[PDB]
Amino acid sequence: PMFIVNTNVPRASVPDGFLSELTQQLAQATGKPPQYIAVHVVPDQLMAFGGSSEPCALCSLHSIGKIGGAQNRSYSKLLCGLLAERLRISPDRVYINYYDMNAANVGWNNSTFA
Amino acid sequence: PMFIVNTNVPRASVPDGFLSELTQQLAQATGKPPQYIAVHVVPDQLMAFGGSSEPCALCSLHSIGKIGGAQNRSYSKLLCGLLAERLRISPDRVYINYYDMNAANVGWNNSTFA
Amino acid sequence: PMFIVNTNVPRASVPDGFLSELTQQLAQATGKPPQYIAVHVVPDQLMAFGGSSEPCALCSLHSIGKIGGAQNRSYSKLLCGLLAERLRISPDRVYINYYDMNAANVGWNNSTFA
Ligand SMILES: CC(C)c1nn2ccccc2c1C(=O)[C@@H](C)N
Ligand SMILES: [Cl-]
Ligand SMILES: [Cl-]
Ligand SMILES: [Cl-]
Ligand SMILES: [Cl-]
Ligand SMILES: [Cl-]
Ligand SMILES: [Cl-]
Ligand SMILES: [Cl-]
Ligand SMILES: [Cl-]
Ligand SMILES: [Cl-]
Ligand SMILES: [Cl-]
């Protein structure tokens, strides 16, 4: 799986250990092996949500399977929870796009998961 | 909806009110409330379009519905128009990927839109 | 086509002409004219792969057609090879998401490719 978070929150406000916490929480939530988890955080971004530039975040979670109605609601609660707790971003100022990737469309180690 | 613009144009060349203009114009174009419109601009990028690093832009517009053949053509005219006017980027050096998202695949406020 | 590389490797480590090499290599691989190839490299990113902060990369390749099982395996070998030789990133620490875009969903020059 791959989780990306883009936010206008400054770098200095992203607490130490955030990438590790995301990796650990996502491994368990998705059920995927920790070695399969990739995380990416992009702070200090120029963005707005509803026209307001108060703290907000635009994210994406890509996974081969483990994507669905119920699972996505659970990931959203988990992720919005972490963003609220660690980056002080209100859950209603966070969007998370979920993508269920076909194995044939994910490259890794000179090949694909197909 | 969510609109992201990645460009090699420097931050100082992004005029005041750009995020606000995009928010307003996209709310009107998509027919969605501006409160639900998120915009993100990423300047000073290392990119090339067609083998040259002259001003260019790689963008994405995600929306639950309001995506289609005719609508996308209309959005492209609007967006390329804004990028040319405000960032001086030639329309033929702009790519905009459109994504019609299923409500279950868009997280927000500890849940999804499903 | 559009190729994006997000990586934690330093900007100073990205060889000059790297964008040009990616452009020409992708033009050859996809069979499409270099004029239509866009490349984007984002260094100095805060990311982790498998919980580790060692060099890694999260990439995407979007193309109208020329995407598939066999082709993607070929693209992965090509791209991982380039990232390894030029950016010193191990292939097993690289993810590449492939997207076969419908022409109606790719905006360009005030319209779409449909
Ligand atoms: C699905 C499988 C190919 C696979 N994907 N993947 C992604 C990141 C790290 C390890 C692996 C991995 C493996 O364990 C191989 C060695 N069997
Ligand atoms: Cl589910
Ligand atoms: Cl897919
Ligand atoms: Cl602005
Ligand atoms: Cl140039
Ligand atoms: Cl339409
Ligand atoms: Cl039309
Ligand atoms: Cl979707
Ligand atoms: Cl194929
Ligand atoms: Cl093959
Ligand atoms: Cl598409």
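Per Swiss-Prot, chain A residues shown: 2-115, in order.
Cβ from N, Cα, C; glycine included.
According to Swiss-Prot, the active site, proton acceptor annotation covers A:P2. Long-range C-beta contacts of A:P2 (active site, proton acceptor), restricted to its own chain and to partners at least six residues apart, with a cutoff below 8 Å, comprise A:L27, A:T31, A:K33, A:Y37, A:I38, A:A39, A:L62, A:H63, A:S64, A:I65, A:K67.
If you look up Swiss-Prot, you'll see A:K33, A:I65, A:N98 marked as substrate binding site. Counting every protein chain shown, the Cβ of A:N98 (substrate binding site) has 18 other Cβ atoms within 10 Å.
Quoted from Swiss-Prot for the published mutagenesis A:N111 to C: Causes formation of interchain disulfide bonds with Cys-81 from another subunit. Sequence-distant contacts (6 or more apart, same chain, Cβ under 8 Å) of A:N111 (mutagenesis position) do not exist in this structure.
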Cβ neighbours of A:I65 (substrate binding site) where a neighbour is any other Cβ within 10 Å: 18
Chain B neighbours, filtered from recorded positions A:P2, A:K33, A:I65, A:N111, Cβ-Cβ distance under 8 Å: none
Against chain C, in sequence order - recorded positions A:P2, A:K33, A:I65, A:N98 with Cβ under 8 Å: none
All-chain count of other Cβ atoms within 10 Å of A:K33 (substrate binding site): 16
